[PDB]
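What follows is a single structure, written as structure tokens, with notes after it.
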Amino acid sequence: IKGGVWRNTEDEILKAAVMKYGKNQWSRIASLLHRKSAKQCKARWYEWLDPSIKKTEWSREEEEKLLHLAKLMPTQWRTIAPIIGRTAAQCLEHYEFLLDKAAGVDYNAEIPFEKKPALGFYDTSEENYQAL
Amino acid sequence: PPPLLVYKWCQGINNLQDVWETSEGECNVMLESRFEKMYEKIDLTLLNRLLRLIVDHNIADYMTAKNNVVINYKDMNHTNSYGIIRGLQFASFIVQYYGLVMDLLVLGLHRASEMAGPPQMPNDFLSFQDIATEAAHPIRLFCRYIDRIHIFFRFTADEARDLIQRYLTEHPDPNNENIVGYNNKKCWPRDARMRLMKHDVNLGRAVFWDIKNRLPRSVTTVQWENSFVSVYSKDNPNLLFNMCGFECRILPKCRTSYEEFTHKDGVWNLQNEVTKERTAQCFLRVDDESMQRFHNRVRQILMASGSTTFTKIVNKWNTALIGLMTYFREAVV
Amino acid sequence: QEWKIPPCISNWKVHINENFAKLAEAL
Amino acid sequence: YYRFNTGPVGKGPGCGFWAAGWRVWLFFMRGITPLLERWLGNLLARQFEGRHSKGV
Amino acid sequence: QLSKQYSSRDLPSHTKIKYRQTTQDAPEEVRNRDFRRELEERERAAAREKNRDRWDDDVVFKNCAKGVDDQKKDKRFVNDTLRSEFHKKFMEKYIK
Amino acid sequence: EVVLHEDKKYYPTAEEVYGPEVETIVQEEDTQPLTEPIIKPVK
Amino acid sequence: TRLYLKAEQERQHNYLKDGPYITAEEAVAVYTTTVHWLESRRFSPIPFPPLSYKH
Ligand SMILES: O=P(O)(O)O[C@H]1[C@H](OP(=O)(O)O)[C@@H](OP(=O)(O)O)[C@H](OP(=O)(O)O)[C@@H](OP(=O)(O)O)[C@H]1OP(=O)(O)O
């Protein structure tokens, strides 16, 4: 019931919330949005919205590396995805794309505690000061 | 149900061919062990090819690809690229199938096929197509309960001696200088010297060692520490073992049973299927670790409830207590 | 300059072996 | 009571023979006295001197 | 300005001082002793003591357990809390 | 070659790091179990 | 929990660094053996569940 499609409003508000609160507090960020939970917010951050994620075409090297690795460790996408530097869902889609296109008074009264200054080789007798 | 399995296991032993006869020096060996780390050492890449032999490649790639996910606890996140996740819904089938594979390792294909018999007329839990299929080989009864191994061996004296000679071969350590050469007096007759007490251990360790060498360490392993061995021979009347929660002893009447007697139902009579005779007795005893679990369950009731109502606790007690009693029953007394 | 201390602003308050290739191609 | 109510005499109320019970409370008091002196001493001292400020 | 307050802890206990005796190891003995000789000879004795002290026709696999002699992992002490062998054993035991 | 995570050495042998001349011994447990007196009384 | 997950992360990282422990020839031995077993057992593979499946 809570599940559904992601909205530009929810997604931008997710950007701002993640910016303000920080990465480790999910319940606080899920509190602001409606119809979405904390798990969904976190996985939605790390899966897609995260700026460190690389959204662009795959170069030739990334295709060589992806194909080789996928033939090395079949069906393991969460192991391969960090090695090529792409999202697991993304490299999946691209792979099926490659096979697809490959064929109180202490203050104010009396001076709290008083230290009269000590007296030294000079005359302080005379000195007094003006009012305000 | 598991206890009925214990019963099938006991009468399965007692129905074996000439099982208790020590006349020629026959030796029986019960061996119980675990695979130690089994779940944790399953390799995903291999598991994929193993499942491709069973089900449609899609199902296999789903099952495997599921075991590769992110484990999160509060702060921590990591990827599991190696060990299998137990908590998966279908993890059971992976466990039992992989276990089938390692079984094929332990028993060997010839013997295993002998046990499952011909696929056109498969056998039941314990029985063989023929007697000659029983006598054909040292391995007699093989029972695997999830990750636990229960094995029952029948040896003629020669086969046993061979095993002992191989273990006591490249298995010296060699070490133990004080133990190995211990001096004694050869001047006297055997009986006036180092009797036979530990000599029974040899056959046991040779068994356990032989089993272990059939399991490559990188796949799975078996630790002597967690395992247990018992041996039945003209020196040892009693045969002990542990299946599931039950600690079981077996004393034949062909050995020294002295006075034949009945007792409370804690004594099972093992009845020969052929001759309808009571050929031995199995005593049941509730295993230690079980008692420990129950005790931690009561302690769970006391500790975890400081708030809860008094009628509620009594429900907790009753539930745990019937949980023990319906299951164990006879062995409790 | 050396003893400039990066502010500890709080956030609270990978390689692979080639043996995998030999194995996988083997299987 | 067992020894006292031995014969004709029944389970009735009247047995005097305290000496024993009396002893017991006196032993109690012998020991508890110094305790109460020390505890009541402190009670009085807190009452009059004040609860010590420092909790040092 | 000394308070009449008391406390349980404070009361007399062990009012006597146990002076060391002559066989316990009074300072008199110590002053006279040649420690170095004693220390050497004890050491030598210890060293001496130490010296005195010391079918299946079908299978996948040929023997794995060939030269596998335990290894000194429990002889190594490690000053690292998560890689001490003690910690490994603890971790092994209490998690499933 | 390959080492299972069962073993996998981290850190050199205790002895090796210090060198041969020094003796390195790991005391765990103890001896002279406690009811014994360090400093034994006169009689 | 925290310790266990630590040593866990250790074991994963060491399994990636140190590569598969099963070596190779061993793994081939396993796969082959299983193949022989399922062969002599006439086991037919389990197919994918069809759209129309009465159970
Ligand atoms: O027979 P009594 O002179 O009336 O003595 C009774 C009585 O003693 P017996 O029953 O042994 O004759 C009670 O015994 P129980 O009823 O408890 O069996 C005893 O009680 P205790 O066992 O606690 O001593 C009770 O004392 P109480 O009423 O406090 O229980 C005590 O009479 P007193 O009350 O006069 O001691």
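Chain A uses Swiss-Prot numbers throughout; the residues present, in order, are 6-108, 207-235.
The backbone N, Cα and C atoms fix where each Cβ goes, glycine too.
Here the residue is the original one, but Swiss-Prot notes a mutagenesis experiment at this spot, A:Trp31 to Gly: Abolishes DNA-binding; when associated with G-53 and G-82. Over all protein chains present, the Cβ of A:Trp31 (mutagenesis position) has 19 other Cβ atoms lying within 10 Å.
In Swiss-Prot, the entry for mutagenesis A:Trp53 to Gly states: Abolishes DNA-binding; when associated with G-31 and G-82. The structure shown retains the original residue. Cβ-based neighbour count (10 Å, all protein chains) for A:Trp53 (mutagenesis position) stands at 14.
Per Swiss-Prot, domain 'HTH myb-type 2' is recorded for A:57-108.
Swiss-Prot gives this note for the published mutagenesis A:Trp82 to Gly: Abolishes DNA-binding; when associated with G-31 and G-53. Counting every protein chain shown, 18 other Cβ atoms lie within 10 Å of the Cβ of A:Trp82 (mutagenesis position).
Taken residue by residue with DSSP, A:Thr227 (mutagenesis position) is part of neither helix nor strand, so it is coil. Sequence-distant contacts (6 or more apart, same chain, Cβ under 8 Å) of A:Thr227 (mutagenesis position) comprise A:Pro220. As a published mutagenesis entry, A:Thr227 to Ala appears in Swiss-Prot alongside the note: Abolishes phosphorylation. No effect on homodimerization nor on nuclear localization; when associated with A-303; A-358; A-385; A-404; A-411; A-417; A-424 and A-438.
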Report, in whole Å, the straight Cα-to-Cα distance of A:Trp82 (mutagenesis position) from A:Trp53 (mutagenesis position). 16
Please count the residues of the domain 'HTH myb-type 2' (A:57-108) that DSSP assigns to helix (H, G, I), strand (E, B) and coil. 36 helix, 0 strand, 16 coil
Which three-state DSSP class does A:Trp53 (mutagenesis position) fall into? helix
A:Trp31 (mutagenesis position) in three-state DSSP notation: helix
Rounded to a whole number of Å, the separation of the Cα atoms of A:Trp31 (mutagenesis position) and A:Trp82 (mutagenesis position) comes to 25
